[PDB]
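Worksheet: the structure to be examined is printed underneath.
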Amino acid sequence: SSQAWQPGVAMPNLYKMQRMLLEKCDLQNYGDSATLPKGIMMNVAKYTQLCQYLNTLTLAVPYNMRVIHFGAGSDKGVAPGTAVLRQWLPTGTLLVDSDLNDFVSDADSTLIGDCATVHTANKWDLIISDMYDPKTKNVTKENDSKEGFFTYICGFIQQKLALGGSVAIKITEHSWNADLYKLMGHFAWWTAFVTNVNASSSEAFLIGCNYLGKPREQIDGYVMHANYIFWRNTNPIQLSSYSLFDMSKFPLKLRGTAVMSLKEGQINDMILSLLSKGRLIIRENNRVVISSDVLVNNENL
Amino acid sequence: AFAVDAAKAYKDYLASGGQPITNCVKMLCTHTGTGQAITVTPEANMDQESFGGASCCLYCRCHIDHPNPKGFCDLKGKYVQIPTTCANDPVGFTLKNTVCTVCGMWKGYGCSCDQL
Ligand SMILES: Nc1ncnc2c1ncn2[C@@H]1O[C@H](COP(=O)(O)OP(=O)(O)O)[C@@H](O)[C@H]1O
Ligand SMILES: [Zn+2]
Ligand SMILES: [Zn+2]
């Protein structure tokens, strides 16, 4: 109904509580296409709606914020999503992006290579991923949990996401991972968010809001992905670009969320409550240092 | 002594009737901004479009060194405002035009410093 004036639709909580079996995803509006504003790329529209939705959550937004964006390149050789993130995030936010393939970016630093090669000394306040392999769209094969870059992302979250931070990780019917859904239960809240511009696709962003570093909920990710597909299969979403035309409240508010260094032993229930409310980030505030592992070979004979 | 002259090549290509560089990244914005040329966030007014800066830079897009001792880029990491009448060719526009160092507007497309 009024969903068409939202930036998109989040998975309703009752769907998260089901125990569905995995089915094929068949979308009623498959092949519909939103009419984008003149000259606007799909990926600008999509990231704009994602950010509009993230504005409604309790993201921690510290000074000296650090954001890392995986899968930021395009077959066009530019980075539309990075450009939207930089628009959204407070001026001065440190933004790093990465992709397998070369591209030109507005990020403060860019690493080209497989995401598994990326290492960072520091922790992050927000992780965005649009990584995707269109080969997974094989409807003739069983739809099993995928490894690859999802294995990397799960480990990266657990090792390098600051307590209190958040993630938005792109999935689809076939591009998903059970452990990533399980990890959503380590946040104060989570959802699967579908942009209104791309609602004819099984794509969603799995959003984990305020990381706690421990299980708050035990989630079976195989069942949860089936629950997600059941929701999509039974709830057609009207394609809509309406939210793109009101950008007056787009910028993410610079909250100046507190950042503290704390050892595990000091994370009591009061700290956990602050983390859960978007009122605290736990990490160091040292320099941001990144690298990409490079395999060396000499093929001369 | 030899240096590739990418700017001359693009200008000559355009005058020969070549298609401008595509896939410059146009941003959604209110179009109620200041209209200044190069800004930290989109600032298009009613008669401009705002673009991601790197995607509108000839040197960034062509994968070539910037014409500057330190190789710094004026556009990367910022947003560039392009008159709507010229938004078919943002790279050509940024290459051919100059920002007023006083008011931050494009000379000839917003700068009123030479008035009175
Ligand atoms: N293991 C990986 N490491 C880094 N980037 C990846 C990896 N797998 C996929 N990507 C990137 O994710 C991006 C997804 O963009 P999308 O347009 O959805 O698909 P594609 O560009 O592959 O057709 C691509 O730019 C792709 O290079
Ligand atoms: Zn440049
Ligand atoms: Zn002037």
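Just so you know, the numbers here start at 1 and follow the chain as drawn.
Header lists the method as X-ray crystallography, 1.7 Å.
Placed from the backbone N, Cα and C atoms, the Cβ positions cover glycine too.
Taken from Swiss-Prot, the feature active site covers A:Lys46 (among others). The Cβ of A:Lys46 (active site) lies under 8 Å from the Cβ of A:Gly81, A:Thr195, A:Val197, A:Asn198, each of these being in the same chain and 6 or more residues away along the sequence. Secondary structure at A:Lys46 (active site), as computed by DSSP, is helix.
According to Swiss-Prot, the active site annotation covers A:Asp130 (among others), on the basis of sequence analysis. Under a cutoff of 8 A between CB atoms, and with a sequence separation of 6+ in the same chain, the neighbours of A:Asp130 (mutagenesis position) are A:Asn43, A:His69, A:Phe70, A:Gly71, A:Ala72, A:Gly81, A:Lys170. A:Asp130 (mutagenesis position) falls within neither a helix nor a strand when secondary structure is assigned with DSSP, and so counts as coil.
The active site feature in Swiss-Prot is assigned to A:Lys170 (among others); the stated evidence is sequence analysis. Counting every protein chain shown, the Cβ of A:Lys170 (mutagenesis position) has 20 other Cβ atoms within 10 Å. In the three-state DSSP reading, A:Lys170 (mutagenesis position) counts as strand.
According to its DSSP assignment, A:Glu203 (active site) is coil. Look at Swiss-Prot and you will find A:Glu203 (among others) tagged as active site.
According to Swiss-Prot, the mutagenesis experiment A:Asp130 to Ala (Swiss-Prot position 6928) carries the following note: Complete loss of virus replication in human respiratory cells.
Under its mutagenesis annotations, Swiss-Prot gives A:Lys170 to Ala (Swiss-Prot position 6968) the following note: Complete loss of virus replication in human respiratory cells.
Residues within less than 8 Å, Cβ to Cβ, of A:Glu203 (active site) and separated from it by at least 6 positions along the same chain comprise A:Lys170, A:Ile171, A:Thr172, A:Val194, A:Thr195.
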